[PDB]
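For reference, the structure discussed in these notes is given below.
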There are 2 protein chains.
Amino acid sequence: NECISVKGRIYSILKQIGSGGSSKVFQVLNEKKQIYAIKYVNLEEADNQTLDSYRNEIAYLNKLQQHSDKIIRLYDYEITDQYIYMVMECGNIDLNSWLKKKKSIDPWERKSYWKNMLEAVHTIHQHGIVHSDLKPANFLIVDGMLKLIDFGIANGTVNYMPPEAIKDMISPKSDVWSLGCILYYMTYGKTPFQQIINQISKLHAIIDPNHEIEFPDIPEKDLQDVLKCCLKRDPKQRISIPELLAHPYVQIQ
Amino acid sequence: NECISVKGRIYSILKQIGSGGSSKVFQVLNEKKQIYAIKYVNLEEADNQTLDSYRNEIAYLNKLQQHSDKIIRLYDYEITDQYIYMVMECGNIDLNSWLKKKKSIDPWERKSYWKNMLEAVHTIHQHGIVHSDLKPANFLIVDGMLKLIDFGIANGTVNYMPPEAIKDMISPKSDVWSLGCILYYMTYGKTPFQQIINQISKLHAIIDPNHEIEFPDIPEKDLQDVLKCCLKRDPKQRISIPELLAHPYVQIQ
Ligand SMILES: CCc1cccc(CC)c1NC(=O)c1nn(C)c2c1CCc1cnc(Nc3ccc(C(=O)NC4CCN(C)CC4)cc3OC(F)(F)F)nc1-2
Ligand SMILES: CCc1cccc(CC)c1NC(=O)c1nn(C)c2c1CCc1cnc(Nc3ccc(C(=O)NC4CCN(C)CC4)cc3OC(F)(F)F)nc1-2
């Protein structure tokens, strides 16, 4: 049974949750026996470039705290030349797991989730920030409310990748794609391109105009519409977040 | 226990070997109780486009028979609107398996293999044909001699993929890359980019000039050279097959 000093105050590890290479996340117990999460990041091989990226991300998250409830809380942090410790709220589970483990989505519970994600992405969008790497993992479930976990600034599938990031061999429109895949999965039970096995076959698909993303008729046609509008390959055509906030799917019934 | 009619002559399945979706390969027993392989291809969903590709490939293989011993033998074929049956030699195993199962390569057994592959690729190269999708699978081991299995004309990793096929969002030089990865694996025990986990991280690597493919010093410096020359990102720089046939690694000691 071991501990961590963050800004001179102490927490006892209870168990490790996340691993991400040069980083670990622990559920911990603070002084007043309350429970928290600590993200830990090793800066041994950190080169100034890599380094500032982290500095930037901290600054922003820390800053964007009092802008949206749908971003994870950051309670305190320590930062030195070798490491960062961040003290964030501890949640129940992340969206991706809940997905893996879950095999039924109350159509109503799906809607709220989407609602949360949009608020979040919007916020970071209203600040020059574009995440560009969104996957169910980047969200956290905390009493049926989702939070965004990171801003995609610092530092394994191609699935949620948009056509345009591929034609790249940067737009807010790129986050809509992803966002919609995450909806798509939630809806047709899986991502739009899981079918395709061959990892290069999937790259071509993601970019070829003549491939039809399949859109199975379903009760909710709002929802059907949305996904159709989020997955429009041309970005200039793709719906925008301000539009998506004002679509029926979120607005009416 | 079941059979197959190919050009009116009959073979009894003994066991299924390959599966490839709309295709199966069987080890079979002919009349005179000799053993063969039959590739079977279903043409139900075949569209004229897809269709001719198959027609083309058959024609070529069939044709390129009496040009090189290092291409699989094709004994006879039947072709109709619904299917193809091809009767080819049956081998002992394919290179990829022998690789998976094998964990030691007589440096000498490696050399012969390379030698075989080159002869083969060269042949198909001397006919406008560029395979463009080479992986240990496309070869077959038949009494320690390798054969090429198909020509990459008809019809799941990114590993053996060359920079240039990626910047594509067609040159003989593209087959050298692949060919060299297959050598690389054989040599440093794995492909040049397996390290990289993230499937998009690997795409960037495969194309970024500043990433060093790592080249561990070893006894054979010929071999070391070769791989260094095969994996040159700029195609115009990359060595050519006629050069590779005339390199020490194949020529001297
Ligand atoms: C190095 C980490 C990292 C790097 C880059 C980017 C990101 C996120 C975008 C992150 N990743 C992170 O920064 C990160 N990863 N996790 C998991 C958390 C964070 C931040 C805060 C945070 C707050 N609360 C939690 N709660 C929990 C989330 C998931 C589980 C869990 O059950 N995991 C299981 C793992 C095995 N599978 C099969 C089933 C689920 C348990 C949890 O704590 C609880 F115990 F209290 F519930 N997690 C986190
Ligand atoms: C649909 C097929 C297809 C489509 C596109 C492209 C291509 C090749 C480029 C092909 N694929 C093919 O066209 C194709 N695939 N195989 C396997 C053969 C061919 C063509 C002729 C051919 C002739 N002889 C063999 N021999 C054998 C090759 C491998 C095994 C074997 O042991 N497989 C195991 C599978 C499980 N793993 C774990 C261990 C190895 C057994 C074999 O026959 C023997 F029994 F007599 F030894 N194979 C083939």
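Chain B is numbered as in Swiss-Prot, which gives 515-669, 685-698, 711-794 for the residues shown.
Looks like X-ray crystallography, 3.1 Å, at least that's what the header says.
Every residue, even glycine, has its Cβ placed from backbone N, Cα and C.
Some features that Swiss-Prot has for this protein:
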type	residues	note
ACT_SITE	B:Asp647	active site, proton acceptor
BINDING	B:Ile531, B:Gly532, B:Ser533, B:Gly534, B:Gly535, B:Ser536, B:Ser537, B:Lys538, B:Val539, B:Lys553	ATP binding site
MUTAGEN	B:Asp664 to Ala	Loss of kinase activity
MUTAGEN	B:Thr686 to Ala	Loss of kinase activity
Secondary structure of B:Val539 (ATP binding site) (DSSP, helix/strand/coil): strand
Statement: Close in space but at least six residues away in sequence, with Cβ under 8 Å from that of the residue listed as 'active site, proton acceptor', the same-chain residues are B:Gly666, B:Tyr689, B:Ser719
Message: Sequence gap of 6 or more, Cβ distance under 8 Å: name the residues on the same chain that satisfy this around B:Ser533 (ATP binding site), in order along the sequence.
response: B:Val539
Query: Relative to the mean position of the Cβ atoms of B:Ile531, B:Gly532, B:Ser533, B:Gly534, B:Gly535, B:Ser536, B:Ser537, B:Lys538, B:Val539, B:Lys553, the recorded ATP site, which additional same-chain residues have Cβ within 8 Å?
result: B:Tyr554, B:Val555
Task: Filter the recorded positions B:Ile531, B:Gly535, B:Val539, B:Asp647, B:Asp664, B:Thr686: retain a residue only if its CB is under 8 A from a CB of chain A. Output in sequence order; output 'none' if empty.
output: B:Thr686
Query: Which of the recorded positions B:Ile531, B:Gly535, B:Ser537, B:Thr686 has its Cα closest in space to the Cα of B:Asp664 (mutagenesis position)?
result: B:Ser537
Query: In this deposited model, 15 residues are left out between B:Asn669 and B:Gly685; how far apart are their Cα atoms, in Å?
result: 14
Statement: Close in space but at least six residues away in sequence, with Cβ under 8 Å from that of B:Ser537 (ATP binding site), the same-chain residues are B:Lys553, B:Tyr554, B:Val555, B:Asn556
